[PDB]
Amino acid sequence: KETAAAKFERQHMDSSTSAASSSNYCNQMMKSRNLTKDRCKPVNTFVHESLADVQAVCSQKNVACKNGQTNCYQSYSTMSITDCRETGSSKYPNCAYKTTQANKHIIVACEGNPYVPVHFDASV
Ligand SMILES: O=C(O)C1CCN([C@H]2[C@H](O)[C@H](n3ccc(=O)[nH]c3=O)O[C@@H]2CO)CC1
Ligand SMILES: O=C(O)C1CCN([C@H]2[C@H](O)[C@H](n3ccc(=O)[nH]c3=O)O[C@@H]2CO)CC1
């Protein structure tokens, strides 16, 4: 049974590439990470940094979560990320995404012992 930490890794971690997102990156990644299974997940961010680096964010800048909770953290440094955003023409089950590479600070929610990322809140 998938832990929240494991789900975060599946939904949000892609340490395999430096950028290097083809115009096709999101189409393929959203499907393979199972984010197009029950619906087209409309927005999803993949982070191209080491797991250690992203986990480290849980001890970085404490910031308010969008939901009003206090357990969110913003990375001190910008991180390589790919924003995946459903296109206007996209229709389930043929989910289609615009791929946008950027370098931005990430904000994640962390929980548990060990204290680890469980939710992607924002990129700024
Ligand atoms: O993976 C991503 O990049 C995105 C995944 C979806 N989102 C949603 C998420 O629900 C987040 N949000 C908003 C309100 C809230 O109470 N909690 C949230 O996580 O803000 C985005 C839309 O307002 C952020 C980032
Ligand atoms: O089983 C558990 O212990 C946990 C399973 C996962 N979670 C949620 C929790 O809401 C946490 N979360 C989510 C959104 C948010 O804004 N803040 C969070 O802490 O992320 C997990 C997956 O969404 C808490 C409980």
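We're sticking with Swiss-Prot numbering for chain A, so the shown stretch reads 27-150, in order.
Recorded method is X-ray crystallography, 1.7 Å.
Using the three backbone atoms N, Cα and C, a Cβ is placed for every residue, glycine included.
What Swiss-Prot says about this protein:
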BINDING   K33, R36, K67, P68, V69, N70, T71, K92, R111  substrate binding site
MUTAGEN   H38 to A  Loss of activity
ACT_SITE  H38  active site, proton acceptor
MUTAGEN   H145 to A  Loss of activity
ACT_SITE  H145  active site, proton donor
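Residues near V69 (substrate binding site) in space but far in sequence (CB under 8 A, at least 6 apart, same chain), listed by position: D109, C110, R111, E112. When the Cα atoms are compared, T71 (substrate binding site) and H38 (mutagenesis position) turn out to be 6 Å apart. Highlighted here are the binding-site residues (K33, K67, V69, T71) whose C-beta falls below 6 Å from ligand 1: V69, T71, in sequence order.
Close contacts with ligand 2, defined as a Cβ under 6 Å from any of its atoms, occur at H145 among the recorded positions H38, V69, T71, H145. Around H38 (mutagenesis position), the same-chain residues at least 6 positions away in sequence with a Cβ under 8 Å from its Cβ are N70, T71, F72, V73, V80, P143, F146. Across the residues annotated as binding substrate (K33, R36, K67, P68, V69, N70, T71, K92, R111), the widest Cα-Cα separation comes to 22 Å.
According to DSSP, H38 (mutagenesis position) is assigned to a helical segment. Of the listed recorded positions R111, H145, the Cβ environment within 10 Å is emptiest of other Cβ atoms at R111.
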